[PDB]
Amino acid sequence: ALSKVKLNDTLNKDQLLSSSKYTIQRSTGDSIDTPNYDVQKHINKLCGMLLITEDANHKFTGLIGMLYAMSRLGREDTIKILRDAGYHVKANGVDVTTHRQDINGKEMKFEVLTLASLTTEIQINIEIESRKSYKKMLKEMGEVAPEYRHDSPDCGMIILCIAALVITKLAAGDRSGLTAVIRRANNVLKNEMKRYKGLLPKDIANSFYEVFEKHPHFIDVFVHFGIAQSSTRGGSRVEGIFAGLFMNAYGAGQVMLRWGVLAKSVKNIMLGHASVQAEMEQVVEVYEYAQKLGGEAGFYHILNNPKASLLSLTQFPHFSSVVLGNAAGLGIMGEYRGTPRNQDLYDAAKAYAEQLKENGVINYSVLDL
Amino acid sequence: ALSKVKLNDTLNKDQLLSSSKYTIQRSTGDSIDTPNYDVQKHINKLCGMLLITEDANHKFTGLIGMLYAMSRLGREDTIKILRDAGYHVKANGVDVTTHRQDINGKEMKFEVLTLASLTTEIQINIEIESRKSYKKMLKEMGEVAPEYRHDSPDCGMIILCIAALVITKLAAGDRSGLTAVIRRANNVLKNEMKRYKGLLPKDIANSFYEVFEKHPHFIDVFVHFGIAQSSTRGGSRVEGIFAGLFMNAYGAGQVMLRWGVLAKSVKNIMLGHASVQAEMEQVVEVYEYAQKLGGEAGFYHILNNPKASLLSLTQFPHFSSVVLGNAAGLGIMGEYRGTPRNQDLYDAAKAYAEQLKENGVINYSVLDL
Amino acid sequence: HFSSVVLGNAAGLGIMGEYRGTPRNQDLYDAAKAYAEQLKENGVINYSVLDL
Amino acid sequence: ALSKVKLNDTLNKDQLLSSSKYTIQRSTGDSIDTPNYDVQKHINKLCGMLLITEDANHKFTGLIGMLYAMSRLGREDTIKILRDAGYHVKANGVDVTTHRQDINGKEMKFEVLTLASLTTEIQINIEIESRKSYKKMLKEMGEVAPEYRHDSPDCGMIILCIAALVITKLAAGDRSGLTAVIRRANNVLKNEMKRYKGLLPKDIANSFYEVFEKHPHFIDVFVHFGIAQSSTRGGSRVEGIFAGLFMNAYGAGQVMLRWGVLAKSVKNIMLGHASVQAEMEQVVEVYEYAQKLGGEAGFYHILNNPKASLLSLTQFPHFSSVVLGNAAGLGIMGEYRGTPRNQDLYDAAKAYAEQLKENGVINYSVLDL
RNA sequence: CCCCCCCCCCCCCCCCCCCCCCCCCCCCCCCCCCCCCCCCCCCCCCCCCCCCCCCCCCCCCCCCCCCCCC
């Protein structure tokens, strides 16, 4: 029977990758600092001092946000995440200590952290800039409120909201989503961009881009922190904003699956073409694979999971071209920089999707009605 | 088959969030006072003294109501709630002690509580104001009744009724439901607003708004206290009022689901439009998700649960516009400040819902009858 | 009632012109006119309601 | 039942027009010459003399061709045709006689016809021109053949072939098909355009246009002559050419019916639009009417039959626009000067018909396959 | 009002048939017994009963139709 001349390549590749009986273990290189719940207050203080500092220097904001996320997770869970990701990690204990230095010819008390990645001078200078900006702004408006201070419990979570936007745009492969990050961080968080002098979305976004590029394990740590944070029973409104912006990253890098479901929903006719119907077997194969994967598959492209390539639909040029055409016809493709590889099917689907709005729907009374 | 080109994104996101294998643990900052059953009588006395004090100062009423709720729960359950919500809490023991001070040049006996959040001066001044207001009102009417006193066992529960109204309106994101809280606290509790001189709904509502804004964990504590209180076998009539007002908050922030069920019930025709039928698959997805969640989902938006965004229907502009139009046509939309994002479907549904009252119903004898 | 519905449908489709006959059920006339107008922006209405 | 709210206007109009119990009888004005079989040879001689005359004057060729057709029919059938068409006719007997005149100072014998419409001078001058052209061409090539002479039995039938082309293009309402007539008379009849010096398609076509414009009863006579000629058991090859060119006129003025059948055959999707399906009832009404009419309906527009307007499809703007779009997309519309009255449906159908050639066909596996 | 475009057709190859073959052939008359049929008893019917009985005229309002475009 010709019906059994078939090969389930996607499922077989998945079974090969999921049934490996040997494991690799990478070496991060530089030692990882693992803060615990103890220093969460101090890291939040540092984030607040960065936020209240106008004309601020955000060169180190990405690392400080990563430290805050790791302190929220805790040392045990951070270590367990790093092992489960397949890393050899030098767990570095983080504890708070005092440092005494004379600036302006006056003895001064600073409370800093033992971070191998972040030197004492940097934290001291962050405090100095924050203090003098606070002095100037207190002079210019008289009395402060808990709104204008580093002691707010959500100062770190605003920075992590910026990180969540960066994560949403990470799947583009470079810093091309920086403009989108800035635009969305101006739409969202506009009250904060009033309230905090140093909340500069572009600088923080660039810092997080840099830290994610240099340390790929921080992407894994941040994704699992975001999943753990989104699994809480509740929280403040800033944590709700972070959860909403983080789940905006679910399915990033897999827009074609959603647009294919959309093209099925609007019932585009060019799904009835000969070549599309030729590829439909493996297309349904891919969709069933995505469903069997389920929730974990939504962050494959952000995490650079090796099995991300199994979810691709560009390996079916005709179906992909029809899907892109339908997306462009419905007016939702935007600046999507993926290009069709069957221009004719793309144009036909685009035209039909455009007439799907002036000419509402097409019946199929043809053929017996 | 084109029927298997589908993705269950809502369910996959829920499974991802519910199957997390790492947890975060937040730090509240300031220490939490955890009163036990021992001081419930004294906290109720404090609430009664606040209530019988005319022209009262309600700056601290929200914290005192929170303390009363936590004393009703007990220290064990309050601590367990705070852990289950994912908080690091400094459990502060609350016990009663005496303080002696000379006011009016006379030695005076006061019995106060060891609360870190509430200083002794504040409790002393509350007692002073209550005592002199009691003296003045006793002078002006001769003899008091158990109706006019702080020893009533429901004085704290009236304050918690005001808190329940504030909770009902918390999902609006700000203090825009203050007018509704005042109106409902005048409709309900009018006998009390006679009986108690200091029962000022606006001041207590503002105090509870402030305490819920500053301490997001108090929202969790109060919601679980309200659930535990509503699980009792019975109580007084004020506790019944509190239970009725608290379950008025169930489903807050999710009005569109109820209005969609309503639009299905009145059988609005614009549910048969092309785009609405395109979105119906994911709409049924969302409704099945809400049902699988069940009872716990009714307080997701009040608690700022991260999975609250999964219940949204505004991600389907056409269905949402039809639902808003049907609600506006039936005359129940009120001042709902959500706006349609398909004006045409909104207007069509509104018009049909309006003719659903003069022109009772429409048969579908068209097509074969 | 039927005449009013018919006039409303004619006016909604934009073909009634200066037809000087007038409806004697204004409500049905207006309802039919409105539905006929939405029959052009909102192409057709399915009846998936009731078992589909 | 709403299914019986229907009116069969086309069929009712046809029954009204076909069941009239009173008849009109028009008056042609000028007397009609009715030649019989006797003078067929002489009229064919006259046509041959016109054909062999180079640089000829074809002012009277249309009338001579009409006389030849009427002589082929016979006087009885010509009279019966004129009565059945509803005309009052002065039947004029045509017989041959001799006329003697002196040209070049020499007595000369001419044999002419008693035609009221055609004077003796005209026939004499036709003979003179033919004779001297024959003399010149005999001088220039030495000896003639039966190919180069007026005695050929098909000289009149070539002129009637030109008349048949003019009839094919008569439905355009004016002399706009003159270029098409000339082009087709050059493609066909090229051997004759060699063989006959005076076979000028444009002059003969203009003469036939003039005679058909002045005498509308000659259109009826010629159409019924062409039907009678095409009902013969056989004939020469020129008569076969005439029959082929005459049946090319069948269905002239009714191209939209054929193009609608074509759009049904290629299964254009825009036949499933809402408005097209609204009009399909009366469209099928018109097609059933055309079939009930049958063969006689193919010459309604040429004859200006009053019931020609009942076969129109432009009374259904959406279906007509779809049909024109399908015709233009398939590349067969040419210079058809009818214009769509729904531009959107026209463009949509044109686009789909164009993709019907690169994208062969579209399956309807959508909806359950 | 309607209509409006393009378009002659044809074109090759090809007689068919061809063999063998008379059919039949035997045996065989059919029938054969026994047997008339019927047979009893029995007229049928039988009573009671005329039918009907009331109430009730009917009706009553409003309303020309049409109107466009082609």
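Using Swiss-Prot numbers, chain A covers 2-370, in order.
Each residue, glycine too, has its Cβ placed from N, Cα and C.
The number of other CB atoms found within 10 A of the CB of A:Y23 (mutagenesis position), across every protein chain shown, is 4. In this structure, A:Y23 (mutagenesis position) belongs to neither helix nor strand by DSSP; it is coil. While the structure shown retains the original residue, Swiss-Prot records the mutagenesis experiment A:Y23 to D or F with this note: 65% loss of transcription but no effect on replication.
Annotation of the published mutagenesis A:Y38 to D or F in Swiss-Prot: 45% loss of transcription but no effect on replication; the original residue is retained in the structure shown. With a 10 A radius on its CB, A:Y38 (mutagenesis position) counts 17 other CB atoms from all the protein chains.
For A:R132 to A, Swiss-Prot lists a mutagenesis experiment annotated as follows: Almost complete loss of viral RNA synthesis. The secondary structure of A:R132 (mutagenesis position), as reduced to three states from DSSP, is helical.
Cβ environment of A:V267 (variant position): A:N327, A:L331, A:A354, A:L357 lie under 8 Å away, each six or more residues apart in the same chain. One natural variant catalogued in Swiss-Prot, A:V267 to I, is accompanied by this note: In strain: Cold-passage attenuated.
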Determine the Cβ neighbour count for A:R132 (mutagenesis position): the number of other Cβ atoms within 10 Å of its Cβ.
15
From the Cα of A:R132 (mutagenesis position) across to the Cα of A:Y38 (mutagenesis position), what is the distance in angstrom?
26
Using C-alpha atoms only, work out the spacing between A:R132 (mutagenesis position) and A:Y23 (mutagenesis position) and round it to an integer in Å.
54
Secondary structure of A:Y38 (mutagenesis position) (DSSP, helix/strand/coil):
helix
Less than 8 Å, Cβ to Cβ, versus chain B; work out which of the recorded positions A:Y23, A:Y38, A:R132, A:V267 satisfy that and list them by sequence.
A:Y38, A:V267
